[PDB]
Amino acid sequence: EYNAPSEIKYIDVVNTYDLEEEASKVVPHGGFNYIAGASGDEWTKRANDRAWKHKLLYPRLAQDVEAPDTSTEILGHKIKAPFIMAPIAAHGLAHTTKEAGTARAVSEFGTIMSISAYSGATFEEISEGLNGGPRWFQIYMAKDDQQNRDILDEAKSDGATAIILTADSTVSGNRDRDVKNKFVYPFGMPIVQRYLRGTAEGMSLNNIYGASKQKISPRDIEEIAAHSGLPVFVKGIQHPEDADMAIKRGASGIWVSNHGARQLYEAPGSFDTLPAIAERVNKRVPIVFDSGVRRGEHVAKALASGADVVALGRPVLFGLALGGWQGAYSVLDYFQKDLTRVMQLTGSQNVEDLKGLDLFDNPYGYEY
Amino acid sequence: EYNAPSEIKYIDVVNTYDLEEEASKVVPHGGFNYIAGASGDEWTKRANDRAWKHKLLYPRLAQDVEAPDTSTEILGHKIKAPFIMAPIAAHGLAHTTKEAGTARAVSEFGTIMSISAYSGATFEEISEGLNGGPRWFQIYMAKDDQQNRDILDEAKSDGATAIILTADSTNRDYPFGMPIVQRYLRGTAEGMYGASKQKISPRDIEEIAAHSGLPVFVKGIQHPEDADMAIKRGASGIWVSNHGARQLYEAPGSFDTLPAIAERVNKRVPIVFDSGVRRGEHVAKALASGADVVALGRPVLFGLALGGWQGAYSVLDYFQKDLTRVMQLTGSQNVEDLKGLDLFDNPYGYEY
Ligand SMILES: Cc1cc2nc3c(=O)[nH]c(=O)nc-3n(C[C@H](O)[C@H](O)[C@H](O)COP(=O)(O)O)c2cc1C
Ligand SMILES: Cc1cc2nc3c(=O)[nH]c(=O)nc-3n(C[C@H](O)[C@H](O)[C@H](O)COP(=O)(O)O)c2cc1C
């Protein structure tokens, strides 16, 4: 069986990169490699990281007297800082309290929880941690329309206030850890098993992964947007034409992502794709950005480049490994404090001022 | 005295350029040159026009089955099409029904009327033409703090839903009064131009934004840093304009300045764009480049000269119909689709 860490404690987060190596000491090797790894030789995961050096922050004089305020609003919900939790499968690979632990951290901090369809936790377990906090539900597009009806009803029943339609799947990702390590999940998918039980699709992990279309179309977006009764974010957008087609099909948001470099290999770093998408979106729908956010400076650069919020992923799971909900809360607190420092140095009093930053174009890239 | 046109009639508007030469035949020479003219030898007015050829529209396949809809909303106000009326002084130079005529056209069509600081009509005359329709009030920054508090109180009591703070006052190689400014410039000789600051500062924007009780647009922005400073000072909107090339000479065409401003604004406040809009394609290009709406100026006044409120209405109708055709050819079903257009960069400019 699977020996996840179970300790609950606050952690002194000085930077999020060191959390990866610290988590590698407490997370079983197979689970750790599932979380940390990425496609191919991880060049596009490194590109996610290095892309932040392509656009650099300028320190700027202040024009306002007040203390910085990190709060913002998305879909009418006020959140403590311009970051949400990304949808991540199987939080139990990092900690025994699993998605309930992360939900407690996110709800206590004051932002939005994204629930993966591949949660290892029941919604009842997650609800305990959420304690009324806002939540969005991430889904894959099922080949069988009934399964889409089923998960949209599950999301409405669970008080979701948005759907995140992930554009890519059947556990994709040429060379993270399943072709190499030969590691398979130690637990189930109770959210989808609720509705797949007694169908062929529920019989195995392969059948669950295989129940999804491998890539969505604009027609798929239109069907989910028409029947969800909720705003739909399309997640995995890296090209501006796709953003335009998704909005025309009825998307209520664009979630710019390469899923933490877990799918297509030898693709751009996600941040390099953001400005072209934001210019084409041109204010029509909110933008969520993710894939590689590690520092407060990254949150600021994403806002300056057209994101309304960013989503956080691996660093929150590494925090959860190291301290359960308190460890995940420490990571959210780190980002909020670091963002406040960046606001002070850029002369920004609020999140709107961050959206107005001028960035320095660095044509030399990472080695400068 | 000044013999302005008085006929009220609809007009067949095939293009707005021909309205200028048609209006030149009915408007007294002095009044016409006041309206049509611009700074220096009019190079920057021509730049305003030629800038539209810098970014070209693509015809595109449709992705929706519905007929085009031009409706939009700004500051919660639903309007028929993504254009509003620009604040223009002294409509009585163009037609005897003056700002009341323009207000009737704008209210009958279904958009927002901007009332100039230097209106020749009383608020009561304009109010009758508006018949309840939405209006924004344009002001200059007074040197006297109490004059600013008084015009802001008057605007809000007259049902204004936004203030337009024009950043510049008056350039090139007035036979009736101003009842609205003279309605608080009696007692001391400011109504006898020297009453207003020639250029505003961020501190001025902050003073107006803090005392208006209404969203303030700052009008005349052409540089992105000024947009950022204005928003930080409490502006609720940016109005990208060179006032129809009537102020600074040997400056860029207004449309060429819009993308840099829109990228810096980055959705923080709505953008109004003006200076040179003459065709539906221009409305589409401004929206694709970050404007929420455009403002129309000279073409509506030429329509007023030719037909009073019905002539001005004819021009608004032309822009709406022309925009609908552009939407069909760009594969756009609605105004949000226009905001998503890709434009072709033309590095050759006008002569191609
Ligand atoms: C372990 C793991 C599992 C993930 N599972 C999902 C998933 O179930 N649904 C999904 O939409 N994205 C999934 N993602 C992608 C995340 O939502 C997010 O895009 C990514 O973590 C961002 O990259 P970063 O964590 O490196 O910053 C997963 C990512 C990780 C690391
Ligand atoms: C005759 C005339 C008078 C104007 N008076 C004012 C004014 O009182 N207040 C103001 O903010 N702008 C004023 N403007 C500028 C207009 O608001 C607007 O920016 C300009 O008409 C747009 O250029 P266009 O008409 O060539 O497209 C005036 C413009 C014209 C042509």
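Numbers in chain B track Swiss-Prot; the residues on display, in order, are 7-176, 180-182, 191-209, 215-374.
Structure method, as recorded: X-ray crystallography, 1.3 Å.
From the backbone N, Cα and C atoms, a Cβ is placed for every residue, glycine too.
Secondary structure from DSSP puts B:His265 (active site, proton acceptor) in a helix. In the shown protein chains, 23 other C-beta atoms lie within 10 A of the C-beta of B:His265 (active site, proton acceptor). Annotation comment: Swiss-Prot describes B:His265 as active site, proton acceptor, evidence class a curator's inference.
For B:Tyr40, B:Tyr146, B:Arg181, B:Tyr215, B:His265, B:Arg268, the entry in Swiss-Prot reads pyruvate binding site, with the evidence type experimental evidence. In this view, B:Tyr146 (pyruvate binding site) is surrounded by 23 other Cβ atoms within 10 Å of its Cβ, with every protein chain counted. The secondary structure of B:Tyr146 (pyruvate binding site), as reduced to three states from DSSP, is coil rather than helix or strand.
Note: B:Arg300 (FMN binding site) has non-local neighbours B:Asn21, B:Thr22, B:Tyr23, B:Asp55, B:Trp58, B:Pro321, i.e. same-chain residues 6+ apart with C-beta under 8 A of its own C-beta. Residues or ranges marked as FMN binding site in Swiss-Prot: B:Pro93, B:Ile94, B:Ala95, B:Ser122, B:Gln144, B:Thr172, B:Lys241, B:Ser263, B:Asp296, B:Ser297, B:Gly298, B:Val299, B:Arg300, B:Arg320.
B:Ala95 (mutagenesis position) counts 18 other C-beta atoms within 10 Å of its own C-beta, drawing on all protein chains shown. For B:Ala95 to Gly, Swiss-Prot lists a mutagenesis experiment annotated as follows: The mutant is three-fold more reactive towards DCIP than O2 as the electron acceptor, whereas wild-type under the same conditions is 14-fold more reactive towards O2 than DCIP. Substituted 1,4-benzoquinones are up to five-fold better electron acceptors for reaction with this mutant than wild-type.
Cβ neighbour count for B:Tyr191 (mutagenesis position) (all protein chains, 10 Å cutoff from its Cβ): 13. In Swiss-Prot, the entry for mutagenesis B:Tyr191 to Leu states: 12-fold decrease in activity and 3-fold decrease in affinity for (L)-lactate. The structure shown retains the original residue.
One mutagenesis experiment catalogued in Swiss-Prot, B:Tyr191 to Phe, is accompanied by this note: 4-fold decrease in activity and 6-fold increase in affinity for (L)-lactate.
Here the residue is the original one, but Swiss-Prot notes a mutagenesis experiment at this spot, B:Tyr191 to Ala: 18-fold decrease in activity and 92-fold decrease in affinity for (L)-lactate.
Mutagenesis annotation in Swiss-Prot: B:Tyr215 to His, described as 18-fold decrease in the catalytic efficiency. The catalytic reduction of FMN is affected more strongly (33-fold decrease) than the pyruvate release (5.4-fold decrease); the structure shown retains the original residue. Taking a C-beta cut-off of under 8 Å and a sequence gap of six or more, B:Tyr215 (mutagenesis position) has these contacts in its own chain: B:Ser175, B:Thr176. DSSP assigns B:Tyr215 (mutagenesis position) to coil, not to a helix or a strand.
In Swiss-Prot, the entry for mutagenesis B:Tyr215 to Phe states: No significant change in catalytic efficiency, with a 4-fold decrease in activity and a 4-fold increase in affinity for (L)-lactate. Affects the pyruvate release rate. The structure shown retains the original residue.
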State the count of C-beta atoms found within 10 angstroms of the C-beta of B:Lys241 (FMN binding site), not counting that atom itself.
27
Determine, using Cα-Cα distances only, which of these recorded positions is closest to B:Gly298 (FMN binding site): B:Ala95, B:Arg181, B:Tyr191, B:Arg268.
B:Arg268
What number of additional C-beta atoms lies within 10 angstroms of the C-beta atom of B:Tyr40 (pyruvate binding site)?
16
For a Cβ distance below 6 Å to any atom of ligand 2, name the recorded positions from B:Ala95, B:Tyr215, B:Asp296 that qualify, or say none.
B:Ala95, B:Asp296
Near B:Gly298 (FMN binding site), how many other Cβ atoms are within 10 Å of its Cβ?
27
Which whole-number value in Å describes the separation of the CA atoms of B:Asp182 and B:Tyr191, between which 8 residues are not modelled?
19
